[PDB]
Amino acid sequence: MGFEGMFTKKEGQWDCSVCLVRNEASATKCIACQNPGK
Amino acid sequence: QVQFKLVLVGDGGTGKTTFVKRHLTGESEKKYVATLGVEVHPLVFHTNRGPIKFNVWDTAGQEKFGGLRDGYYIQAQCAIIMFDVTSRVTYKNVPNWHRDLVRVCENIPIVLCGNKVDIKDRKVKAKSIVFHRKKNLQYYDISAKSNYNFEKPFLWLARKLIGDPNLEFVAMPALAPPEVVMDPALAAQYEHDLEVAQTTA
Ligand SMILES: Nc1nc2c(ncn2[C@@H]2O[C@H](COP(=O)(O)OP(=O)(O)O)[C@@H](O)[C@H]2O)c(=O)[nH]1
Ligand SMILES: [Mg+2]
Ligand SMILES: [Zn+2]
């Protein structure tokens, strides 16, 4: 078997291109490094 | 692609950078974070249930316990604490590093790593390791410069994070060739010493 989408990304979530932290839709800048979400 | 942020903490000179650099692809595809002074190494491990990626956060400076910024710890899902088995003071500060992790990240799986076991003049021996009750704190001997037990912290963390005890790495990642030999006789004795001590606690 696979991981069965255990760690699926929620629709609004975005992965920061700079530091790879997963951010919530409401975040416009990354919560760890403050890089803007595109 | 499941991925986890892993923070790699411990006193300076313990071998954190040497350790994470062993994973060759994670070094070639590492990311620098200018605002935080941090390098994120994306380490891929291939399990029997698929690829897992540990995004390992390595400091660029020799900051003490409580010296790292808040953004370093943000969204950390696991951790490795490192000390040098030839320096007791680095092991004395393991509890300090552990407090900082609980304070800012609450309950995450943590592995404890005594590095540089290739050195014969080992000060911190298995009999001297203070083992603890919590199941979020496992100890492993490692030698970064020899790749000795390199995959064990990650395999344990993978098992706790995924919630599967029988999770296997079907293959070892491409690691940098050893720069020192891990004497197999020392290794055989250390493995046995560790086994007897973990049976006690
Ligand atoms: N014999 C031995 N030396 C190591 C090992 N790991 C690191 N060293 C050395 O310990 C020194 C500090 O290494 P470094 O990665 O910068 O530690 P850091 O400050 O935690 O990043 C360096 O001289 C390393 O070459 C090891 O596993 N075995
Ligand atoms: Mg370093
Ligand atoms: Zn970021």
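Chain B is numbered as in Swiss-Prot, which gives 8-208 for the residues shown.
A Cβ is built for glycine as well, from the same backbone N, Cα and C atoms used for every other residue.
The GTP binding site annotation in Swiss-Prot covers B:18-25, B:36-42, B:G68, B:122-125, B:150-152. Long-range Cβ neighbours of B:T24 (mutagenesis position) (same chain, at least 6 residues apart, Cβ-Cβ under 8 Å): B:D65.
For the published mutagenesis B:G19 to V, Swiss-Prot gives the following note: Blocks DNA replication; when associated with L-69. B:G19 (mutagenesis position): 15 other CB atoms within 10 A of its CB, across all protein chains.
Per Swiss-Prot, mutagenesis B:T24 to L is noted as: Has low binding affinity for GTP and GDP. Almost completely abolishes interaction with BIRC5.
Secondary structure from DSSP puts B:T24 (mutagenesis position) in a helix. Experimental mutagenesis at this site is recorded by Swiss-Prot as B:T24 to N, annotated: Has low binding affinity for GTP and GDP. Decreases nuclear import of proteins and RNA. Stabilizes the interaction with RCC1. No effect on nuclear location during interphase. Loss of activity in triggering microtubule assembly at mitotic chromosomes.
Sequence-distant neighbours of B:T25 (mutagenesis position) (same chain, six or more apart, CB under 8 Å from its CB) are B:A151, B:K152, listed in sequence order. Listed in Swiss-Prot as a mutagenesis experiment, B:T25 to A is described as follows: Minor effect on the interaction with the alpha phosphate group of bound GTP.
The secondary structure of B:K37 (mutagenesis position), as reduced to three states from DSSP, is coil rather than helix or strand. Taking Cβ-Cβ distances under 8 Å and a sequence gap of 6 or more within the same chain, the neighbours of B:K37 (mutagenesis position) are B:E46, B:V47, B:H48, B:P49. According to Swiss-Prot, the experimentally introduced change B:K37 to Q is described as follows: Mimics acetylation; enhances the nuclear export of RELA/p65.
Where Swiss-Prot documents B:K37 to R as a mutagenesis experiment, the accompanying text is: Decreased acetylation.
For the mutagenesis experiment B:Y39 to A, the note given by Swiss-Prot reads: Abolishes steric hindrance that traps the essential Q-69 in an unreactive position, and causes slow GTP hydrolysis in wild-type. Loss of one hydrogen bond with the gamma phosphate group of bound GTP.
Around B:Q69 (mutagenesis position), the same-chain residues six or more apart in sequence whose CB sits under 8 Å from its CB are B:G19, B:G20, listed in sequence order. Here the residue is the original one, while Swiss-Prot reports the published mutagenesis B:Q69 to N with the comment Unable to hydrolyze GTP. Increases binding to BIRC5 and promotes exaggerated spindle formation.
Among the sequence features in Swiss-Prot, the mutagenesis site B:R76 to E is noted as follows: Probable loss of interaction with NUTF2. Loss of transport to the nucleus. Of all Cβ atoms in the shown protein chains, 15 besides its own fall within 10 Å of the Cβ of B:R76 (mutagenesis position).
Non-local contacts of B:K134 (mutagenesis position) by the CB criterion (under 8 A, 6+ apart in sequence, same chain) comprise B:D200, B:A204. B:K134 to R appears in Swiss-Prot as a published mutagenesis result, with the remark: Loss of normal mitotic chromosome segregation and formation of sister chromatid bridges.
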Ligand 1: which of the recorded positions B:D18, B:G19, B:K134, B:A151 have a Cβ closer than 6 angstroms to it?
B:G19, B:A151
Binding-site residues compared (B:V40, B:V124, B:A151) - the one with the fewest other Cβ atoms within 10 Å:
B:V40
Among B:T24, B:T25, B:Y39, which mutagenesis positions lie by ligand 2, judged by Cβ under 6 Å to any atom?
B:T24
